[PDB]
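Here is the structure we will look at, set down as structure tokens.
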Amino acid sequence: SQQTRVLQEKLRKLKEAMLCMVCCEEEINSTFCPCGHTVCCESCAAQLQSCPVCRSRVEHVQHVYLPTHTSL
Amino acid sequence: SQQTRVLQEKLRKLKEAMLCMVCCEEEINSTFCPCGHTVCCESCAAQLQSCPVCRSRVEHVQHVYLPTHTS
Ligand SMILES: [Zn+2]
Ligand SMILES: [Zn+2]
Ligand SMILES: [Zn+2]
Ligand SMILES: [Zn+2]
């Protein structure tokens, strides 16, 4: 039905919100500290000296273990 | 259709996985450091001495701003 299409779009958008904002390919699993923006995978987060959301300096990256995490 | 019910279930499960494991009412927005378990809201994370998942000592709690935040 048309509701199947609406729900597929909602699911796609929620899943996209959990993917890295830089590479768009891997799940978010890293927080920039101390600002707290949690928007990147570990690979993109390691390459940024400044937060890509607020531009605060990244003192270090904290790995986050989230219940929504998925794998092959 | 039955396909619509399957998608509704998937959406509901993903949304429930974003809620605090202690109060089940507020969104997760806090990390226990250094272990990294990110399973609680700010209130529930505040008085835990050890991680509720791995039992590691909680040295401090880091607030997290996630793109899925809606509350
Ligand atoms: Zn990435
Ligand atoms: Zn930031
Ligand atoms: Zn809570
Ligand atoms: Zn832990």
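Numbers run from 1 along the shown chain.
Recorded method is X-ray crystallography, 1.4 Å.
In case you wondered, yes, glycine gets a Cβ from its N, Cα and C as well.
Sequence-distant contacts of A:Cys20 (mutagenesis position), defined as residues of its own chain at least six apart whose C-beta falls under 8 angstroms from its C-beta, comprise A:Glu26, A:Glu27, A:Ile28, A:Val39, A:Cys40, A:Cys41, A:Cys44. According to its DSSP assignment, A:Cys20 (mutagenesis position) is coil. For A:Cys20 to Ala (Swiss-Prot position 387), Swiss-Prot lists a mutagenesis experiment annotated as follows: Abolishes ubiquitin ligase activity.
Annotation of the mutagenesis experiment A:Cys20 to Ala (Swiss-Prot position 387) in Swiss-Prot: Abolishes autoubiquitination.
All chains included, 16 other C-beta atoms sit within 10 angstroms of the C-beta of A:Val22 (mutagenesis position). Where Swiss-Prot documents A:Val22 to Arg (Swiss-Prot position 389) as a mutagenesis experiment, the accompanying text is: Inhibits LDLR degradation.
According to Swiss-Prot, the experimentally introduced change A:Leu48 to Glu (Swiss-Prot position 415) is described as follows: Inhibits LDLR degradation. The Cβ of A:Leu48 (mutagenesis position) has 14 neighbouring Cβ atoms from other residues within 10 Å, across all protein chains displayed. DSSP classifies A:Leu48 (mutagenesis position) as coil under the three-state reduction.
Checking the mutagenesis positions A:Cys20, A:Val22, A:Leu48 against ligand 1, the ones with a C-beta less than 6 Å from an atom of that molecule are A:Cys20, A:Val22. Here the CA atom of A:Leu48 (mutagenesis position) lies 10 Å from the CA atom of A:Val22 (mutagenesis position).
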